[PDB]
Amino acid sequence: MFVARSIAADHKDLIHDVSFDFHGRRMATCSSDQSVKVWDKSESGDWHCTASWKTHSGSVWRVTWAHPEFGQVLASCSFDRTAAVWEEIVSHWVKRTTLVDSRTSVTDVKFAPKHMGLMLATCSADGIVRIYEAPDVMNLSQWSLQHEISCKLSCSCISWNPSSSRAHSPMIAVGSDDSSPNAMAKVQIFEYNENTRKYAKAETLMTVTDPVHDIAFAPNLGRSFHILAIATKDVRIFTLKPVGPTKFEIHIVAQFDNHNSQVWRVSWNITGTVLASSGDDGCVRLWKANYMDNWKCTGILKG
Amino acid sequence: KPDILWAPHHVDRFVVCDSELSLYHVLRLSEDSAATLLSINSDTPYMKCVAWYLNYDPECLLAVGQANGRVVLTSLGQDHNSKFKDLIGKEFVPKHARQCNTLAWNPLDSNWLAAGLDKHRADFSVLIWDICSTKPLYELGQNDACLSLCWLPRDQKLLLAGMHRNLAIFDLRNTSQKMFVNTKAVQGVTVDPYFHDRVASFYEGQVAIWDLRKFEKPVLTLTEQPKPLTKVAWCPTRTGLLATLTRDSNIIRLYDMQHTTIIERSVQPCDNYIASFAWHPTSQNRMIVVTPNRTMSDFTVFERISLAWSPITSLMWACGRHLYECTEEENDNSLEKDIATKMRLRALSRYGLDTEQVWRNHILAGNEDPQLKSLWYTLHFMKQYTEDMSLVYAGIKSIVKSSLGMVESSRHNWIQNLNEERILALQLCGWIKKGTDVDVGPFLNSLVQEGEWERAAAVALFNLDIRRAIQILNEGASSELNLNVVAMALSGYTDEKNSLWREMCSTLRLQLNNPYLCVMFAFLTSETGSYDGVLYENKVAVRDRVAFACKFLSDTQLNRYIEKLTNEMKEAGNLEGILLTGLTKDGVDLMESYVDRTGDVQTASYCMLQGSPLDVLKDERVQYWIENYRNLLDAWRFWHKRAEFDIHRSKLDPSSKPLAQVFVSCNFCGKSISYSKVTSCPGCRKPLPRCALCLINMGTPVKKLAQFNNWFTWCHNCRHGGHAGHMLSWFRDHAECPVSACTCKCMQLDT
Ligand SMILES: [Zn+2]
Ligand SMILES: [Zn+2]
Ligand SMILES: [Zn+2]
Ligand SMILES: [Zn+2]
């Protein structure tokens with residue numbers, strides 16, 4: 001049902017990460033020479049360039065956007081133990097802050113859902129997950145550190161819980177990529193406690209006992225549960241149902257093997273019904289649900 | 001160990017060493033790739049180590065060492081114009097009986113290739129022998145066995161060798177001057193073209209990496225593998241890639257040395273074991289491998305892929321240096337589009353915003369979904385009885401719950417005599433027209449004209465009209481067949497005892513395909529009192545079964561059936577149940593199950609707003625759906641549609657308050673000037689602020705009476721105001737605040 005096309009965009013190096021904005025008119029890409037580019041669309045449909053600048057000391061893994069009610073804000077995380085925040089002044093992006101609390105390489109950075117303010121969580125390779133806030137939305141040079149979480153493993157990916165209902169407390173999930181020859185669980189979920197004002201472990205997926213390269217949540221849209229997606233040697237989909245931290249009834253609904261390799265990335269769409277996956281065979285596959293609530297492949301695209 | 005060597009100056013011609021020398025030029029390598037052989041030479045017995053000539057001339061010329069020790073440069077191509085055939089087939093006998101281990105032509109010189117023999121006692125191993133166009137020109141390496149040797153890619157006077165248990169480096173100027181550093185790996189010594197000062201070596205299941213500048217200890221140590229390594233090399237096309245292969249393995253091990261953590265990866269070329277592999281000198285990210293079944297496939301080592309979605313439901317991904325997009329893009333006119341596209345198109349068609357005739361939304365929806373016709377027809381029927389006439393939106397199960405008085409009938413003497421509580425039910429079902437009408441004639445006459453006869457047959461029979469249905473099932477039963485034959489049996493009926501007709505009529509029923517005649521036969525083959533066959537059938541619309549129940553069951557039997565059906569409807573999520581649940585608490589569970597099933601918030605938002613009571617609109621689950629729909633409309637940049645929805649939602653539901661914004665306050669009171677000169681403050685009667693262009697006080701009365709050109713307008717950064725028309729005219733040709741000694745570009749702060 002899907003058809004592929006090439007996009008006219010000149011790059012000189014290899015791309016590490018791609019990201020979009022809320023409306024889908026800008027994008028940011030980071031390359032091998034430590035450069036970030038911001039691409040703008042047009043009425044005709046072509047893409048043009050607007051900025052280009054070298055950022056960090058070491059290699060740059062990630063770049064992410066922010067909600068437009070806060071301005072034009074970008075966040076990047078790199079190998080030299082820092083994460084940075086960029087803002088647009090009109091057009092030359094400037095630096096605002098540099099988070100240096102880490103002692104090893106930062107692997108992932110993510111902005112928080114809107115209704116909690118302007119918040120940002122990073123994660124490192126020593127087993128620490130940290131959370132920052134900005135109490136003034138018109139002063140992005142002043143940030144604060146609020147929580148620390150010790151995971152006793154090597155973090156490799158994080159994801160927030162998009163749900164904004166009044167009955168869901170804030171949630172976060174952390175994966176691990178350690179290859180230690182043992183049988184420890186490699187995905188745990190942390191939940192906020194409104195009474196003690198701390199974060200506490202709530203569940204631990206004990207069936208995932210293999211290396212994990214990516215996790216992702218899916219938008220609520222008013223459902224009764226949560227949908228989670230994992231990226232290990234196979235693609236799996238879990239569900240959590242609500243029933244001291246709350247209790248869940250974790251099920252499983254999907255376990256696919258059609259890559260014969262290690263899948264690297266998983267990403268959902270705005271409604272939360274279609275899934276994308278990228279494996280080490282150079283193909284991108286899309287999955288959907290069916291009438292019988294059974295997940296079946298939809299399309300196969302070769303890069 | 002058969003290995004593959006790519007031709008020095010051919011991009012499609014590949015050489016794969018086997019029992020007999022073989023060259024192939026581009027064996028279906030891939031779906032659209034084929035390999036063709038050129039020539040085969042078999043003069044070399046017991047080959048151990050091989051090499052190819054560096055110079056383009058001669059072409060397809062390779063130098064190979066046998067097991068007895070013979071090195072006779074051999075050509076394979078169609079050569080009839082040899083520049084010098086003095087070496088054609090010519091050997092060069094070494095002074096000792098042994099087998100050559102490895103030989104490499106020097107990078108700088110075309111005709112120089114040094115080879116290292118086995119572990120001799122007191123006779124050399126690695127010597128420089130000139131190919132010209134009798135004895136070696138330089139031999140060294142006493143008390144050592146040349147497991148491997150290599151040439152310096154940049155230096156014209158340097159080389160390195162692998163002794164039995166140590167690594168040594170040799171130079172052209174001097175022979176005995178060397179730097180010896182012991183190591184556990186002495187096999188697979190090579191130089192990466194990008195990084196000259198890097199070295200590698202392999203030790204059984206372990207692999208080591210070294211740097212030439214500080215070659216004292218390994219820079220990195222890789223994980224030990226189960227099977228022993230077979231060949232180590234470097235990628236020629238992409239920088240910072242090194243690979244290792246094993247024995248009886250189908251997926252290779254690839255590792256990148258671009259860290260300064262070394263990213264590990266594996267590629268599976270096929271489903272069979274690969275004997276060896278090689279990297280084509282010019283082809284980008286291409287590997288040529290062979291299998292012992294005389295079948296070859298050129299694999300590739302892809303780069304990682306990144307992903308990103310957009311609200312328009314288009315997916316964009318990056319592969320290396322390029323960007324690709326994908327979407328449905330009107331691929332076809334088939335069914336099963338994702339719900340996001342459906343809702344966007346429905347939003348462009350003004351779906352659910354028809355108030356005069358409710359049932360048109362199901363043709364505005366798009367394709368034919370049987371649930372969205374039942375729901376909208378039910379909501380259409382629920383409004384006439386309300387306009388013509390609060391108890392209606394509670395549902396069937398509430399109107400029937402108060403039923404009192406009835407009589408179970410056991411005779412069949414072939415509607416106004418029954419309770420009004422079951423008359424409103426039948427009105428909602430749509431069997432009869434609204435009012436005191438006594439005949440189902442209109443419904444039957446409307447069903448027949450639409451082509452559907454059998455359903456009309458069942459309805460006409462259910463209210464005791466066998467002979468008045470005989471026509472309905474055999475008159476319109478010739479054009480477009482069977483039906484006469486199907487209804488021949490019909491005339492055998494009507495309440496006998498155990499007999500030949502009733503005995504088998506209830507047994508062969510399942511042979512007939514269509515449902516409605518199955519239920520129609522189900523009726524008359526049942527013990528008077530029980531109707532399980534007619535009341536539990538999933539291929540008959542809830543409408544007809546509910547009507548049948550409301551016409552035939554008893555007061556204390558109806559209420560259990562309604563409860564069971566409603567529980568099934570709620571747990572299922574079928575939208576046809578609104579006729580039973582109604583717009584009450586239970587309707588919220590039904591809608592919630594529907595949303596969990598399909599994720600459609602548009603129908604929920606436009607349905608729950610249709611005259612629901614103020615108790616259910618306050619449930620904190622409808623508001624979540626409405627807000628999610630509004631946010632979806634915002635994302636697609638559909639801003640006038642959102643305001644249109646907001647107007648129609650504030651008209652109906654008055655619980656929610658509109659947006660909260662700023663207001664203007666008087667300078668002398670502090671109170672608001674919102675809602676007796678029009679110009680003065682309503683509180684203190686003191687002048688309001690004056691316009692910066694016409695210098696006349698602002699104000700508005702509180703044909704048109706307050707037009708747009710006289711509204712307040714102010715910058716939110718410097719707080720200087722004026723009339724709307726005046727400021728609109730000023731900010732066309734200038735860009736600065738009209739007030740003197742100000743600096744704002746009061747219009748550029750947004751655009
Ligand atoms: Zn006043
Ligand atoms: Zn201003
Ligand atoms: Zn001003
Ligand atoms: Zn004015």
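Sequential numbering from 1, following the chain as shown.
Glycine too: its Cβ is placed from the backbone N, Cα and C atoms.
Record features (Swiss-Prot):
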{"type": "BINDING", "residues": "B:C666, B:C669, B:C681, B:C684", "note": "Zn(2+) 1 binding site"}
{"type": "BINDING", "residues": "B:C694, B:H723, B:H726", "note": "Zn(2+) 2 binding site"}
{"type": "BINDING", "residues": "B:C715, B:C718, B:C746", "note": "Zn(2+) 3 binding site"}
{"type": "BINDING", "residues": "B:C718, B:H720, B:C737, B:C742", "note": "Zn(2+) 4 binding site"}
{"type": "MUTAGEN", "residues": "B:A489 to E (Swiss-Prot position 560)", "note": "Impaired assembly of the GATOR2 complex"}
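Features per Swiss-Prot, on structure.
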| residue | record | contacts (Cβ under 8 Å, 6+ apart) |
| --- | --- | --- |
| B:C666 | Zn(2+) 1 binding site | B:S672, B:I673, B:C681, B:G683, B:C684, B:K686, B:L688 |
| B:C669 | Zn(2+) 1 binding site | B:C681, B:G683, B:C684 |
| B:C694 | Zn(2+) 2 binding site | B:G722, B:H723, B:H726 |
| B:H720 | Zn(2+) 4 binding site | B:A692, B:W714, B:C737, B:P738, B:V739, B:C742, B:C744, B:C746 |
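Residues B:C691, B:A692, B:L693, B:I696, B:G722, B:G725, B:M727 surround the recorded Zn(2+) 2 site, their Cβ atoms falling within 8 Å of the Cβ centroid of B:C694, B:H723, B:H726, which are themselves excluded. B:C718 (Zn(2+) 3 binding site) sits 91 Å from B:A489 (mutagenesis position), taking the Cα positions as reference. Calculated from their C-alpha atoms, the gap between B:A489 (mutagenesis position) and B:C715 (Zn(2+) 3 binding site) amounts to 86 Å.
Apart from the site residues B:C718, B:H720, B:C737, B:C742, the chain places the Cβ of B:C715, B:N717, B:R719, B:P738, B:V739, B:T743, B:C744, B:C746 no farther than 8 Å from the centroid of the site's Cβ atoms, the recorded Zn(2+) 4 location. Residues within less than 8 Å, Cβ to Cβ, of B:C715 (Zn(2+) 3 binding site) and separated from it by at least 6 positions along the same chain comprise B:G721, B:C737, B:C744, B:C746. Among the binding-site residues B:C684, B:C715, B:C718, B:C746, the ones whose Cβ sits under 6 Å from an atom of ligand 2 are, in sequence order, B:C715, B:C718, B:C746. Sparsest Cβ environment among the recorded positions B:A489, B:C681, B:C737, B:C746 (other Cβ atoms counted within 10 Å): B:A489. Closeness to ligand 3 is met by B:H720, these being the binding-site residues among B:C666, B:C681, B:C684, B:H720, B:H723, B:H726 whose Cβ falls under 6 Å from the molecule.
DSSP assigns B:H723 (Zn(2+) 2 binding site) to a strand segment in the three-state reduction.
Excluding the listed site residues B:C666, B:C669, B:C681, B:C684, the same chain places B:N667, B:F668, B:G670, B:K671, B:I673, B:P682, B:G683, B:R685, B:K686 with Cβ atoms within 8 Å of the centre of the Zn(2+) 1 site Cβ atoms. Here the Cβ of B:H723 (Zn(2+) 2 binding site) has 20 other Cβ atoms within 10 Å, regardless of which shown protein chain they belong to. Listed in chain order, the residues near the Zn(2+) 3 site other than B:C715, B:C718, B:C746 are B:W714, B:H716, B:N717, B:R719, B:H720, B:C737, B:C742, B:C744, B:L749, each with its Cβ within 8 Å of the site Cβ centroid.
Checked against ligand 4, the binding-site residues B:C684, B:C694, B:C718, B:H720 give B:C694 as the ones with a Cβ under 6 Å from it, listed in sequence order. For ligand 1, the binding-site residues lying close by, meaning a CB under 6 A from one of its atoms, are B:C666; the full candidate list was B:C666, B:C715, B:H720. Around B:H726 (Zn(2+) 2 binding site), a 10 Å sphere centred on its CB holds 18 further CB atoms from the protein chains shown.
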